[PDB]
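Each remark here refers to the structure printed beneath this line.
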Amino acid sequence: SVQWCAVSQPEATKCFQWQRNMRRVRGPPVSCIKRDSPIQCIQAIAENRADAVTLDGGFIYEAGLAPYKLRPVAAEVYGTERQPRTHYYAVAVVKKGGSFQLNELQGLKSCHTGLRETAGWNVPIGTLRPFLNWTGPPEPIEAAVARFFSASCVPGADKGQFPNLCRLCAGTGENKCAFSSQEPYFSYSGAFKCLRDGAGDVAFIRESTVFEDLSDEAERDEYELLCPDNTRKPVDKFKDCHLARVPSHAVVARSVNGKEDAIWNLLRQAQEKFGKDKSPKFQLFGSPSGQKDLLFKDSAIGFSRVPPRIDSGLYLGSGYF
Ligand SMILES: [Fe+3]
């Protein structure tokens, strides 16, 4: 059986609902282990306490490093089934109206999905380094991003070394700027909720965020991207307007004693049984109200296996950071 590494109690429930659903249709068994962060799941996967966790490509990096040496075994498949894609695009949605283009970015307000996450940090801050004012290490990149935006909401950051990287955040108590769903401006939806709530001027996120959160058409007509060419275009045309194409989020496992084939078969079967539009009982690519992307990304259709011994640095592709 496969111990899945849950990252929160909402995620844990989803997984416990998963396991109960797998039993009912007599498929491959899944188990749930709870831990509090992606980086905390890696270690447990590394320490034989559990076996898989879906990670973003920033955590695919840090999970391939020593002494973890974890490996991407199955990539998330997003889109439509007529045209499947194992990649997504980092864009920067902004409020329609303003004159500022990608190059005009300084002293504004940015909402970021997570510190060190792919779409909300690695790509945009990687795209803004020429504009950034940064001498190099051992000063972190965090300090300059503190001085480039007038305030942001980049959860996961240090509340004391960089206070305006959290300035915009909305978690209450000690929960502000945390890498948890209790930060309501955490991840994609929270990075979008931070622009939608009038909090920041820019939202660094993915191409489906706007289609996913804003159901009624007219509402979305009021949002736009920021093109890397310094223009701004509509949010439906992200294929000619984006910060980058980034490889899809992936289930990562152990390199040695990984159980890959068992993990592949749990997924495969669950995708056939609890996939998009498959069972009315369980949607493995679905979350309940207010919660989002638990275990896997919402509105993703399935998975496509990763070919033998493709490391973490080859999954991502060359040309990183
Ligand atoms: Fe991501």
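By Swiss-Prot numbering, chain A shows 24-344, in order.
Yeah, the Cβs are placed from backbone N, Cα and C, and that goes for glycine too.
These come from Swiss-Prot:
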type: MUTAGEN; residues: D79 to S; note: Impairs iron binding and changes domain closure
type: BINDING; residues: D79, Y111, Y211, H272; note: Fe(3+) 1 binding site
type: MUTAGEN; residues: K92 to A; note: Almost no protease activity
type: ACT_SITE; residues: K92; note: active site
type: MUTAGEN; residues: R229 to G or E; note: Destabilizes iron binding slightly
type: MUTAGEN; residues: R229 to K or L; note: Destabilizes iron binding significantly
type: MUTAGEN; residues: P270 to V; note: No effect
type: MUTAGEN; residues: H272 to A, C, G, E, F, L, M, P, Q, T or Y; note: Destabilizes iron binding
type: MUTAGEN; residues: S278 to A; note: No protease activity
type: ACT_SITE; residues: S278; note: active site, nucleophile
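Checking the mutagenesis positions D79, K92, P270 for a CB within less than 6 Å of any atom of ligand 1 leaves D79, listed in sequence order.
Within the same chain, residues at least six positions away from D79 (mutagenesis position) with a Cβ under 8 Å of its Cβ are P61, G137, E140, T141, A142, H272. For the recorded site, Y211 (Fe(3+) 1 binding site), the DSSP three-state label reads helix. Of the listed mutagenesis positions, namely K92, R229, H272, the sparsest CB environment within 10 A is found at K92. Taking the Cβ of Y211 (Fe(3+) 1 binding site) as reference, residues of its chain lying under 8 Å away and at least six apart in sequence are, in sequence order, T136, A142, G143, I228, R229, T232, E235, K315, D316. Note on proximity: among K92, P270, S278, the mutagenesis positions of the record, the Cα nearest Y111 (Fe(3+) 1 binding site) is that of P270.
Of the chain residues outside the Fe(3+) 1 site list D79, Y111, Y211, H272, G80, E99, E140, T141, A142, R229, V269, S271, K320 have their Cβ within 8 Å of the site's Cβ mean position. The two recorded residues, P270 (mutagenesis position) and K92 (mutagenesis position), have Cα atoms 19 Å apart. For the recorded positions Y111, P270, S278, the ranking by surrounding Cβ atoms (within 10 Å, all protein chains) places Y111 first. The secondary structure of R229 (mutagenesis position), as reduced to three states from DSSP, is extended strand.
Separation of the C-alpha atoms of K92 (mutagenesis position) and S278 (mutagenesis position): 6 Å, rounded to the nearest whole number.
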